[PDB]
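> Below you'll find the structure I mean.
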Amino acid sequence: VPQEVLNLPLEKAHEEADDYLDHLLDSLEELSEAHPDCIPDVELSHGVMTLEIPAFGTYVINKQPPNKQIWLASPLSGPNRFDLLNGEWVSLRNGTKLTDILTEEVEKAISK
Amino acid sequence: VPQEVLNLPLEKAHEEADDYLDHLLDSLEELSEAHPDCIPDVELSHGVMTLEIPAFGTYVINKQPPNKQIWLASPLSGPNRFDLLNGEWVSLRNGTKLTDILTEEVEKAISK
Amino acid sequence: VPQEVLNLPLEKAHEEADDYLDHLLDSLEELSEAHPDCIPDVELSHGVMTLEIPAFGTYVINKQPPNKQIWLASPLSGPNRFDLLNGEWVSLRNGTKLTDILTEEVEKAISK
């Protein structure tokens, strides 16, 4: 059916994990400065993203199929999984915001 | 294992998106009346559903695999995605009810 | 990329349904005692799990792909589907805890 639709500048929406992960990635290496040698690396492979941060070791952060959707493996706080509530990425365990979690674990490695 | 189960009138539960989309579809063309020419068409293809409504143009509404589940493309309010909270379909962005959203956008096209 | 990761005792996280279903399963046959003949069987096939409980008949409990994730077929309360909120398995219909639901339906069959 309708031609009223496909004559528009259509596009494909984009995964919301994908999105977070960019404003993460760039928000991140763009702190790979204020890294006084101590956050050496951000790497965003292919919906897999790594922090070297020898202070605690290395974080991995994946996209993942549901039962629920972004996966956190923090070498300090350990493992967690996230889905959207009100447009925030939040913890399936107890509903903390992953932003916050990194935001801490990350500020602790400058601070220290 | 058990024969105590498959001797019952068994069935397969049905997608909850599927359900909404019917009591939507029929709730909808059944307003394709009170359409004073101005909501011309509802079309429910194959888990894809279209509103022609030339007042703003044409809405699409899909079933979608998670990262989250019913997709709204409103030619007026733009794009949104929905999952169940308390048995309501609600917005992943901010948790509004999609019922409400259509309910407005739709009443605006008679009103106008 | 990094070797700082795969030299750790890595593992694969485990489905959260899977988990519930074990501390369920064992929590369950381990009540297949206090079963005064009246909860005869728990069977955990392959992410499919059955209660014979002739008092109401037989419960099935599945893992299921999302639109949402653990499926309850109670021969008494009928059918329900569950996902995590704050690390609890909760009802998509109205957000009751499935623990509670079984916890009742199950205590009713001793009680009676």
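Chain B residue numbers are taken from Swiss-Prot; in order, the displayed residues are 61-172.
Even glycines carry a Cβ here, placed using N, Cα and C.
What Swiss-Prot shows for this protein is this:
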| type | residues | note |
| --- | --- | --- |
| MUTAGEN | B:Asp79 to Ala | Nearly abolishes ferroxidase activity, slows down oligomerization, impairs resistance to iron-catalyzed oxidative stress, no effect on Fe(2+) delivery and cell growth; when associated with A-82 |
| MUTAGEN | B:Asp82 to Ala | Nearly abolishes ferroxidase activity, slows down oligomerization, impairs resistance to iron-catalyzed oxidative stress, no effect on Fe(2+) delivery and cell growth; when associated with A-79 |
| MUTAGEN | B:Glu93 to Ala | Impairs oligomerization and iron mineralization |
| MUTAGEN | B:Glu93 to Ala | Impairs resistance to iron-catalyzed oxidative stress, no effect on Fe(2+) delivery and cell growth; when associated with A-97 and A-103 |
| MUTAGEN | B:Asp97 to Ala | Impairs resistance to iron-catalyzed oxidative stress, no effect on Fe(2+) delivery and cell growth; when associated with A-93 and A-103 |
| MUTAGEN | B:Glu103 to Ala | Impairs resistance to iron-catalyzed oxidative stress, no effect on Fe(2+) delivery and cell growth; when associated with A-93 and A-97 |
| MUTAGEN | B:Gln129 to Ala | Impairs cell growth and lowers aconitase activity |
| MUTAGEN | B:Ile130 to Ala | Impairs cell growth and lowers aconitase activity |
| MUTAGEN | B:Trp131 to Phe | Lowers aconitase activity and no effexct on interaction with ISU1 |
| MUTAGEN | B:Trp131 to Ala | Impairs cell growth, lowers aconitase activity and strongly decreases interaction with ISU1 |
| MUTAGEN | B:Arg141 to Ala | Impairs cell growth and lowers aconitase activity |
> Using the alpha carbons only, what distance in Å do you get between B:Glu93 (mutagenesis position) and B:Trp131 (mutagenesis position) once rounded?
26
> Less than 8 Å, Cβ to Cβ, versus chain A; work out which of the mutagenesis positions B:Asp79, B:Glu93, B:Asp97, B:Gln129 satisfy that and list them by sequence.
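Of B:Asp79, B:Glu93, B:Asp97, B:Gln129, none lie near chain A.
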> Are there any residues at least 6 positions away along the chain from B:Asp82 (mutagenesis position) with a Cβ closer than 8 Å to its Cβ? List them or say none.
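Non-local contacts for B:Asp82 (mutagenesis position): B:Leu104.
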> Identify, in sequence order, the residues in the chain of B:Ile130 (mutagenesis position) that are 6 or more apart from it along the sequence and have a CB within less than 8 Å of its CB; answer 'none' if there are none.
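Residues satisfying the criterion: B:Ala77, B:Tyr80, B:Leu81, B:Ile121, B:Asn122, B:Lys123, B:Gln124, B:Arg141, B:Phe142, B:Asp143, B:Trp149, B:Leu158.
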> Identify, in sequence order, the mutagenesis positions in B:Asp79, B:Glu93, B:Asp97, B:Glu103, B:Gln129, B:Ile130 that approach chain C with a C-beta to C-beta distance under 8 Å; the answer is 'none' if none do.
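Answer, by Cβ distance to chain C: B:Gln129.
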> Determine the Cβ neighbour count for B:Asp79 (mutagenesis position): the number of other Cβ atoms within 10 Å of its Cβ.
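Excluding its own Cβ, the number within 10 Å is 11.
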> Taking DSSP as the reference, which of helix, strand or coil describes B:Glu93 (mutagenesis position)?
coil
> So, three-state DSSP: helix, strand or coil for B:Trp131 (mutagenesis position)?
strand
> Rounded to a whole angstrom, what is the C-alpha distance between B:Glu103 (mutagenesis position) and B:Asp97 (mutagenesis position)?
16
> Can you tell me how many other Cβ atoms are located within 10 Å of the Cβ belonging to B:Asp97 (mutagenesis position)?
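Around the Cβ of B:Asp97 (mutagenesis position), 6 other Cβ atoms lie within 10 Å.
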> In sequence order, which residues at least six apart in the same chain have a CB under 8 Å from the CB of B:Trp131 (mutagenesis position)?
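Looking at Cβ-Cβ distances below 8 Å from B:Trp131 (mutagenesis position), excluding near sequence neighbours, one finds B:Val120, B:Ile121, B:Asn122, B:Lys123, B:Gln124, B:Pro139, B:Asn140, B:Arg141, B:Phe142.
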> Compile a sequence-ordered list of residues in the same chain as B:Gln129 (mutagenesis position), six or more apart from it, whose Cβ lies below 8 A from its Cβ; state 'none' when nothing qualifies.
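In sequence order, B:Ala77, B:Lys123, B:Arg141, B:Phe142, B:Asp143, B:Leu144 meet the Cβ cut-off.
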> Could you measure between B:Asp79 (mutagenesis position) and B:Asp97 (mutagenesis position) for me? Cα positions, answer in whole angstrom.
28
